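Taking it in order: structure first as C-alpha cells, then the write-up.
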Amino acid sequence: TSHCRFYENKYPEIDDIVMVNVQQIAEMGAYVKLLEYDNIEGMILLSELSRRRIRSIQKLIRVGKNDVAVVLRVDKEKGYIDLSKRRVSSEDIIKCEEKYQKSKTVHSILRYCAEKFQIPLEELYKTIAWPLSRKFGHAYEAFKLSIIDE
RNA sequence: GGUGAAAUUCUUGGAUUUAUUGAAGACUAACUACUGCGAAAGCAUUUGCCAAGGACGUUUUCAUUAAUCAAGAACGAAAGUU
Ligand SMILES: [Mg+2]
Ligand SMILES: [Mg+2]
Ligand SMILES: [Mg+2]
Ligand SMILES: [Mg+2]
Ligand SMILES: [Mg+2]
C-alpha cells in the first residue's frame, strides 16, 4: 500500500513545486491528487491551468498522466489544496523532474521492501527513511553511501 | 515590467517603488478658443537687442508710379544626403 508521504509531514507548504497525476476534470476545474506528497486532493482551476489560451483541456491535461505544478494556498484542518500550473518557470520543471525521480526511486525501493515483508509502509518509513532524510536531507544519497560506505 | 492574456527583460550584488539632490539633451503641458501673426511652409517659457509688417487715425506728401504675369529669381513641412 503506497501511502505515508515522502516528506516529514503529510501536508504541503506555501510556495513549493510539486508534480501531480490528474484523476478527473470538472467544469470549474480539476480536484486532483498530489504525488510529491501522499494522497491529499486539491483544485487546479482552468484559468490557472494552461499557459496559452485554454482552447482544449483534453490535449493539455491528459488525465492519468504526470504534470508539474505549484501550490498557492493550503487547508491545514482536514486537507485541501489550491494549486497552480501556468506559473511553472522553464527552470522549475527541471528541478521538479529530478526531485520526483529521486523520490520515485526511494519510494519504489521501500514499496518493494513493504511488499516482501507485508508490513505497512508507514512503520517502515518511520523506522528507516525519516532518520536518513533528517541526517542527509534525502535518503538516496544515504543509499549511495551504503553502496560505498556502510 | 507588460499585456486581451502571456512571455522576453531587471532583481536578497537587493531591483520596483522612498526622500533629497547632481548630469545630459529634448521640449515648452495646463492657459489653448469655429482666437492671433505670417507670402506659403510655419510660429506658444521669461528678458534684452536687432531690423521688419499688417490694420486704424491723418484738412500730410508724389501724381498713375498700377493688376496679372512666359524668362528669371527668394523661401519651401517631414523624410533623405555630406
Ligand atoms: Mg531602491
Ligand atoms: Mg507654456
Ligand atoms: Mg492670441
Ligand atoms: Mg514662372
Ligand atoms: Mg532632418
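Chain A is numbered as in Swiss-Prot; shown residues: 3-152, in order.
Per deposition record, electron microscopy, 3.3 Å.
For all residues, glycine too, the Cβ spot is worked out from N, Cα and C.
According to Swiss-Prot, the domain 'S1 motif' annotation covers A:17-88, on the basis of sequence analysis.
Following the DSSP three-state reduction, the secondary structure of A:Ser52 (mutagenesis position) is coil. The Cβ of A:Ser52 (mutagenesis position) has 16 other Cβ atoms within 10 Å, all protein chains considered. For the mutagenesis experiment A:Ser52 to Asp, the note given by Swiss-Prot reads: Weakly impairs derepression of GCN4 expression in amino acid-starved cells.
Under the heading of mutagenesis, Swiss-Prot lists A:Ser52 to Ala and annotates it as follows: Inhibits derepression of GCN4 expression in amino acid, purine, and glucose-starved cells.
When other Cβ atoms within 10 Å of the Cβ of A:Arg64 (mutagenesis position) are tallied across all protein chains shown, the result is 11. For the recorded site, A:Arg64 (mutagenesis position), the DSSP three-state label reads coil. Under the heading of mutagenesis, Swiss-Prot lists A:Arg64 to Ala and annotates it as follows: Alters the binding mode to the eIF2B complex; when associated with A-87.
Among the mutagenesis entries in Swiss-Prot is A:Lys87 to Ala, noted as: Alters the binding mode to the eIF2B complex; when associated with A-64. Taking the Cβ of A:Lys87 (mutagenesis position) as reference, residues of its chain lying under 8 Å away and at least six apart in sequence are, in sequence order, A:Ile46, A:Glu50, A:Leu51, A:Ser52, A:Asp69, A:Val70, A:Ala71, A:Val72. Taken residue by residue with DSSP, A:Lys87 (mutagenesis position) is part of neither helix nor strand, so it is coil.
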